[PDB]
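Structure, as structure tokens:
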Amino acid sequence: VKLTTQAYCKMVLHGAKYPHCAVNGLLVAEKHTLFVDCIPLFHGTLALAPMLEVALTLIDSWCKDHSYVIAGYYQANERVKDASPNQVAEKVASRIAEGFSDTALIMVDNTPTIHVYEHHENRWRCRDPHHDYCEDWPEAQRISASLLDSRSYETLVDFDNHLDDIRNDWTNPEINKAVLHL
Amino acid sequence: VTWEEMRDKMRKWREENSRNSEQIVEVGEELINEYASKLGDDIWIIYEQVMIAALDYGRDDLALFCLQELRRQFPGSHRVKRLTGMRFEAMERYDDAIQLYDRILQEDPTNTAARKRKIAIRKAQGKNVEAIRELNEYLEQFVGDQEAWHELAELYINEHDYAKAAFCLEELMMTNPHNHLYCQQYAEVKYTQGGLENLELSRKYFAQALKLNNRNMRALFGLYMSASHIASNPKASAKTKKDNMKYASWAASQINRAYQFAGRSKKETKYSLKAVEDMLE
């Protein structure tokens, strides 16, 4: 229900690296739930099955060895006003629900600025209209800007950039390595 | 760096349809002042490239600056009118844009940029049900536009109408048969569309993309996942089953070698240990 400064900073960095395009990834955690970090998957046209179902296994193979487990899924729509979840968000959340309970469907509202929908027997209903819980807002807002002003998103890499060149690390070592000292 | 390199960079970022607006405007703002005299009639295409990029960057302090210097040199030009319409649309003024484009279409009825900006608003306003129809009409008028034929595929994929997106990707693959990306995206559409009647095409196309570009890895993963999906199908015959289990093994014998060379390139990190445990399943 809470996100770590690393998860939030990686989310905002991937969202800023491709503003014109959509943003998607998988929030993975340790095995009440805290989102330690996210693995950003793709951008642009996301309504495609094979590359999305490859990321499932190619991230599980890393998390099972790194003692991690995938907990949630975030999406950022192309438009700046529309933040309603598409069919893809539901179809991916239902897939992780069968392997890990308490799945959170995150919608990055471009114009806080984050919605969290939870499934309770009927649908996916958000909680941001009522209230959204985080560990500490000012710390995250400071450390995010600290990496934003330096234009560090140009250095960030996601799974789509990794499928182009394997020399790129989808786990973002050089990002959280700077996050720890800030 | 010298201006003769900045010009080459601004030409390369224009040949390929890149959208790195920040890095484009950072170099354009210099060429507007620091090297305006070193290049002659090359400054107008740079103005057009910098205005549209600064619009994405959300900096109108340079958009209007590059727009007025184009309105002065080319008075009444149709490209500069399109730039003005795009600026209107970026400043949320969707009302004057339609009138400007109808005024443009009445002088030169063969104009197409106005026809495309007339659907750019519909994509921006969210009327994708209307945008797809207005784009299909334009395609019925101007066939062969290999940009609108891909925007239509994108709109159909976002609309989850995977059936008709294949009809556009085929029109794209007939004109660019040497482009592996058009094969990969068609293989993905066939994969997402249906089952055995479509996986049989997706497996072929994920392999044709590899044959056209042996450095493609998305096509390799697609071929592996499409061969496994036909191997694990109940309606699959024993012949198709064993051929698919051969294709999958042949693809996995190269996935690890690619990852082995990748892990060899990085003396610190070893990536071979990541994918191999997945290939044995």
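Residue numbering for chain B follows Swiss-Prot; the residues present correspond to positions 10-290, in that order.
Backbone N, Cα and C atoms are what each Cβ position is placed from, and that goes for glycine too.
Feature annotations, courtesy of Swiss-Prot:
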MUTAGEN   B:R28 to A  Loss of interaction with EMC5
MUTAGEN   B:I61 to K  No effect on transmembrane domain binding of tail-anchored proteins; when associated with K-95 and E-122
MUTAGEN   B:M95 to K  No effect on transmembrane domain binding of tail-anchored proteins; when associated with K-61 and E-122
MUTAGEN   B:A122 to E  No effect on transmembrane domain binding of tail-anchored proteins; when associated with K-61 and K-95
MUTAGEN   B:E160 to A  Loss of interaction with EMC5
MUTAGEN   B:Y171 to A  Decreased interaction with EMC5 and EMC8
MUTAGEN   B:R227 to A  Loss of interaction with EMC5 and EMC8
MUTAGEN   B:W259 to A  Decreased interaction with EMC3
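Annotated features taken from Swiss-Prot, shown on the structure.
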residue : record               : CB count, 10 Å
B:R28   : mutagenesis position : 13
B:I61   : mutagenesis position : 21
B:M95   : mutagenesis position : 19
B:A122  : mutagenesis position : 17
B:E160  : mutagenesis position : 19
B:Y171  : mutagenesis position : 21
B:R227  : mutagenesis position : 23
B:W259  : mutagenesis position : 12
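Rounded to a whole number, the distance between the Cα atoms of B:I61 (mutagenesis position) and B:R227 (mutagenesis position) is 31 Å.
By a Cβ separation below 8 angstroms, chain A lies close to these of the mutagenesis positions B:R28, B:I61, B:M95, B:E160, B:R227, B:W259: B:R28, B:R227. In this structure, B:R28 (mutagenesis position) belongs to neither helix nor strand by DSSP; it is coil. Annotated pair B:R28 (mutagenesis position) and B:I61 (mutagenesis position), C-alpha to C-alpha distance, rounded: 10 Å. Using a 10 angstroms CA-CA radius around B:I61 (mutagenesis position), the mutagenesis positions that qualify from B:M95, B:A122, B:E160, B:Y171, B:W259 are B:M95. Of B:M95, B:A122, B:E160, B:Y171, all annotated as mutagenesis positions, the residue with the shortest Cα distance to B:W259 (mutagenesis position) is B:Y171. The CA atom of B:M95 (mutagenesis position) is located 11 Å away from the CA atom of B:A122 (mutagenesis position).
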